[PDB]
Amino acid sequence: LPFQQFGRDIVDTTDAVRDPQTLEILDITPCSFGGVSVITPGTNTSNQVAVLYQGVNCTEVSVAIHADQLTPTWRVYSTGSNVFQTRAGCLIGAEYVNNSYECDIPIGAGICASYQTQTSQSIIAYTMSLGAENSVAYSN
Amino acid sequence: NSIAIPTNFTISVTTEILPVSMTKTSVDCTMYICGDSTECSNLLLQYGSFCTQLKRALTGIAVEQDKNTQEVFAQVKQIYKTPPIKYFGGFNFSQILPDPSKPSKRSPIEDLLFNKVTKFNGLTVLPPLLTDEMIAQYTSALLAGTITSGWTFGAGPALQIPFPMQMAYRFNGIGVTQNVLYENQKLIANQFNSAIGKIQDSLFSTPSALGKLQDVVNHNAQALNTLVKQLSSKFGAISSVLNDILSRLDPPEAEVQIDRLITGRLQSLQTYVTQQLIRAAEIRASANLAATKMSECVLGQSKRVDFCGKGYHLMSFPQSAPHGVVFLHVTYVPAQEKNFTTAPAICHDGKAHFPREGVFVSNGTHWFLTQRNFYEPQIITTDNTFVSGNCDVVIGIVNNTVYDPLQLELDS
Amino acid sequence: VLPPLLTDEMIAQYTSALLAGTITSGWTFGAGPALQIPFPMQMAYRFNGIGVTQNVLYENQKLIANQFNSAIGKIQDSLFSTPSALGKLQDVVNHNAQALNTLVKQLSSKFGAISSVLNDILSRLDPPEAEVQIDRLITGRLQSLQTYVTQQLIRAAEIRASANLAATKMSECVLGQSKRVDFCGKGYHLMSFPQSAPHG
Amino acid sequence: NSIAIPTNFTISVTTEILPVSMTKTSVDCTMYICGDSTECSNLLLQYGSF
Amino acid sequence: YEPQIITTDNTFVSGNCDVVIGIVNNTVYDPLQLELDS
Ligand SMILES: *[C@@H]1O[C@H](CO)[C@@H](O[C@@H]2O[C@H](CO)[C@@H](O[C@@H]3O[C@H](CO)[C@@H](O)[C@H](O)[C@@H]3O)[C@H](O)[C@H]2NC(C)=O)[C@H](O)[C@H]1NC(C)=O
Ligand SMILES: *[C@@H]1O[C@H](CO)[C@@H](O[C@@H]2O[C@H](CO)[C@@H](O[C@@H]3O[C@H](CO)[C@@H](O)[C@H](O)[C@@H]3O)[C@H](O)[C@H]2NC(C)=O)[C@H](O)[C@H]1NC(C)=O
Ligand SMILES: *[C@@H]1O[C@H](CO)[C@@H](O[C@@H]2O[C@H](CO)[C@@H](O[C@@H]3O[C@H](CO)[C@@H](O)[C@H](O)[C@@H]3O)[C@H](O)[C@H]2NC(C)=O)[C@H](O)[C@H]1NC(C)=O
Ligand SMILES: *[C@@H]1O[C@H](CO)[C@@H](O[C@@H]2O[C@H](CO)[C@@H](O[C@@H]3O[C@H](CO)[C@@H](O)[C@H](O)[C@@H]3O)[C@H](O)[C@H]2NC(C)=O)[C@H](O)[C@H]1NC(C)=O
Ligand SMILES: *[C@@H]1O[C@H](CO)[C@@H](O[C@@H]2O[C@H](CO)[C@@H](O)[C@H](O)[C@H]2NC(C)=O)[C@H](O)[C@H]1NC(C)=O
Ligand SMILES: *[C@@H]1O[C@H](CO)[C@@H](O[C@@H]2O[C@H](CO)[C@@H](O)[C@H](O)[C@H]2NC(C)=O)[C@H](O)[C@H]1NC(C)=O
Ligand SMILES: *[C@@H]1O[C@H](CO)[C@@H](O[C@@H]2O[C@H](CO)[C@@H](O)[C@H](O)[C@H]2NC(C)=O)[C@H](O)[C@H]1NC(C)=O
Ligand SMILES: *[C@@H]1O[C@H](CO)[C@@H](O[C@@H]2O[C@H](CO)[C@@H](O)[C@H](O)[C@H]2NC(C)=O)[C@H](O)[C@H]1NC(C)=O
Ligand SMILES: *[C@@H]1O[C@H](CO)[C@@H](O)[C@H](O)[C@H]1NC(C)=O
């Protein structure tokens, strides 16, 4: 309404404002944030680690790396092959393969990581296997 | 001397709904308490490990929820598949087996269950490790296992058995002979199919059927909305927003008001985490019950009364649901009983004859031996009974002729 | 304090119904319709359950009935003589009484305030100071309530687990003949009978 | 080659005691913290949903 | 697996052959009859 100047959500956070000069209504989206998880094979095996940015798109992470915007000051080199989008978040330190295996170090949403020898060892990501297939020879 | 014995039976399928897991959350203690405030963070540092303890408690809960899901559903060593020919002795399992035409590959009942059950300041929600599709695959494997291999599925390799013979075993396991099933196989299959259709309609029609899972979703949504809502409180401060405190007050007064807001916000987080730990314990207990039910009701035939539904347990089928599991328990219910006159033993030539497997009954003129859970009179013979003692010690012994087959042959 | 929804008489009525079904039907009532059976035959099948033939019961029916009646009399004397037998239920009552006594005593605490009584704070201090002392007392009392509720939630979880065990035992040992070792007493299970008790 | 077999038996009756329910309580948060005090209740309102 | 001869001691009889959907034709060996005819 011409009267109202800003808006709030059901939990009383601010989600819209009226520009004081143009009277245009703008939505306010919180700036991207999330947890950071580090997948480590163990320091008695390898010093390579993978980093999961939880709850974000790999596009916003790439943009946040291009501009000096992302708060953590360390960077994981991106090779293209080591950037994989999961439902949990963006994993930028492991290669994704189409070979399923038993879950080792879980990531989430069906995706697990493990340290394996390359087709020379590296961290890989895969969709976890649930079990072997066995069609039962049922008959009358 | 009066005993009631069923002359008919009902195949009943009941629904048991159990929570297995709950929403996994994570909290950025600094962003929540001191969001985008350097001064607040510097005062927050004086509370030590408080954040670490809260983060650790929630991490432990998050891990526990995936453990609970794995324990309930990841009970199969192999992923079993049904045959392409869906003819299980005349029993129709189309409402419980995955429907290949649906991208989610859920059964009609699972699809119904999924359809009925319905970023904040420093708060996140973590996904489960096992996706809905993976849970559906475990449920499908469990159904294929039980349907095609019965009880052999859960205690070694799966061994195929014709479904009517699996049912014959299950009937024998409750004191009903195999011929009852085979003679009434069409009736039993029709009652099963009817019961499944009734369940589908019952769950569709009753909006409260899944309340046990909806309550978990609603309670966690309320906990998160309450925790966020607390950020607007003042706890005695001049304002709930830290930038107003720094703008209006001199540094040491701002520090006093900030400590006041910090205390209120950290108390809100401790309350949230404590409630989550209590709920996590409740969910774990539920998940442990669901895993026990899975092992004893689906991978076997439990003899525990009312554990796997009302009536004598025959079999059960899992179905997945959001944050939980739904079990369809198939039981045998006695019906249409008649009252017969009985006796503990038959007196023949001075010997006391007792049933080997059954109860002696009379229709008012003749004595027969019947199985206790289904009226089916048999001739009382020396093969069906055993002798112990004379016609004196047993109280209420009745005089009747016991037939001996060999003695009739001696006449031949 | 709120009363229970079911009265002691209603609980007694449920216990009586369960007992009448067990005595006159056996487990046929737990599984569906109640089918009458002579009690000695119900026992004969319970003997087959443990793995003893029917003729043992019938030849020793008088001995078995006498031992049963004696054992029940011994239970009545045991409960009468030993006051600690029911301590598990008394302890629940005692802990909740303690929790409420603790909760009310905390109202007298100052928590560092000038006085524990709000009316004294309001009568002795000008509002800008009274609000500080009152807020201190609010924090103390609110923390006391949070502590009470947390302890009640933990106790509630313990009671729920106990109630679930009691329901399982009634379903498996009253409405049936359990084969679980030591689930329902030492020895081979024959039968069980419920009795109502306060809060249990 | 030695087995012991019972020749007699005892029918024994034992007891098991289990809690089922506990005393139900209810607390008026405002009267407990701020009983019959308007100033306290008004301050209590600033703590939110507790 | 421990195959045994199908006999009248190892089985029981209920109903005729026209009810069971999967019933097959196979000789059941009676012990007493074999001695009596011999
Ligand atoms: C044992 O109980 C079952 C279930 O009650 C009995 O089967 C039922 O028998 C009745 C009468 O024959 C059936 O009713 C008929 O159904 C057809 C359906 O098209 C209808 O057109 C007829 O007018 C009549 O209503 C009933 O459907 C049937 N139920 C099932 C599940 O098959 C059975 O006969 C009983 N046996 C004994 C020995 O008591
Ligand atoms: C196993 O059971 C399912 C039902 O649980 C059977 O499928 C059902 O078959 C009937 C008759 O073929 C269908 O009824 C018809 O549906 C169409 C839908 O357009 C309607 O136009 C017709 O007037 C009639 O109502 C029913 O919808 C169908 N339901 C489902 C879910 O498929 C199935 O045939 C059974 N299989 C065996 C082998 O018995
Ligand atoms: C208790 O059960 C017995 C056994 O079923 C009942 O006796 C039997 O009754 C049937 C008729 O309902 C008799 O069948 C008929 O036998 C004559 C013989 O000539 C035959 O011509 C008929 O075509 C028919 O097959 C059967 O023989 C008879 N059995 C015996 C041993 O007498 C008895 O009536 C029942 N009593 C009560 C109170 O229910
Ligand atoms: C198995 O054990 C039971 C006891 O657990 C034996 O029954 C008991 O036998 C004794 C001696 O025969 C009875 O004692 C007598 O009782 C009468 C009561 O009037 C008394 O006048 C006698 O002077 C003597 O004290 C005892 O009461 C009896 N118990 C019961 C419950 O009947 C049974 O004989 C044993 N059987 C075997 C085969 O060992
Ligand atoms: C006062 O506010 C009005 C809008 O509420 C301003 O009007 C617009 O100013 C921009 C300046 O680039 C123009 O492009 C728009 O066309 C103006 N609006 C209209 C309807 O013409 C106005 O300029 C503001 N004045 C001051 C001094 O700030
Ligand atoms: C088991 O037997 C059933 C018949 O009772 C078979 O199903 C029939 O299959 C034929 C084709 O060969 C169809 O024309 C019939 O309509 C089917 N009947 C029913 C009731 O579905 C079934 O295929 C047999 N199973 C196997 C593995 O051979
Ligand atoms: C069962 O049959 C026996 C004999 O076959 C009956 O025994 C008789 O019992 C009475 C009881 O007073 C005696 O007076 C007779 O002398 C007994 N006769 C014989 C031959 O022993 C027995 O009573 C019968 N039981 C029933 C219930 O009828
Ligand atoms: C089992 O044996 C019976 C005979 O004892 C068979 O029944 C006969 O089957 C033939 C088949 O052409 C018919 O012409 C006869 O009329 C039937 N007689 C009777 C009395 O039913 C039966 O088919 C055999 N079953 C199998 C599976 O071989
Ligand atoms: C990531 O962003 C791109 C932007 O085009 C979008 O198409 C894609 O679906 C997004 N992925 C996720 C997982 O949000």
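Each position is counted from 1, following the chain as shown.
When the header is checked for method, it gives electron microscopy, 2.9 Å.
The backbone N, Cα and C atoms fix where each Cβ goes, and this holds for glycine too.
Among the mutagenesis experiments that Swiss-Prot reports, A:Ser114 to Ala (Swiss-Prot position 673) is described with the note: No effect on O-glycosylation by host GALNT1. Secondary structure at A:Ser114 (mutagenesis position), taken from DSSP and collapsed to helix, strand or coil, is strand. Listed in sequence order, the residues of the same chain lying 6 or more apart from A:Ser114 (mutagenesis position) and placing their CB within less than 8 Å of its CB are A:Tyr101, A:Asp104, A:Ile105, A:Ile123, A:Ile124, A:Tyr126.
While the structure shown retains the original residue, Swiss-Prot records the mutagenesis experiment A:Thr117 to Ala (Swiss-Prot position 676) with this note: Partial loss of O-glycosylation by host GALNT1. The number of other Cβ atoms within 10 Å of the Cβ belonging to A:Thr117 (mutagenesis position), over all protein chains shown, comes to 8.
Looking at Swiss-Prot, the entry for natural variant A:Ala94 to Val (Swiss-Prot position 653) says: In strain: 19B/501Y. In the three-state DSSP scheme, A:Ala94 (variant position) falls into the coil class. A:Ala94 (variant position) is surrounded by 27 other CB atoms, counting those within 10 A of its CB over all protein chains shown.
What Swiss-Prot notes for the natural variant A:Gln118 to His (Swiss-Prot position 677) is this: In strain: Eta/B.1.525.
Natural variation at this site is recorded by Swiss-Prot as A:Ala132 to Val (Swiss-Prot position 701), annotated: In strain: Beta/B.1.351, Iota/B.1.526. In the shown protein chains, 10 other C-beta atoms lie within 10 A of the C-beta of A:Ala132 (variant position).
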Reduced DSSP assignment, A:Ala132 (variant position): strand
Other CB atoms within 10 A, centred on A:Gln118 (variant position): 8
Residue pair A:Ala132 (variant position), A:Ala94 (variant position) - Cα distance, angstrom, rounded: 25
Proximity to chain B among recorded positions A:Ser114, A:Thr117, A:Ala132, where any Cβ pair is under 8 Å: A:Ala132
C-alpha spacing of A:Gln118 (variant position) relative to A:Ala94 (variant position), in angstrom: 12
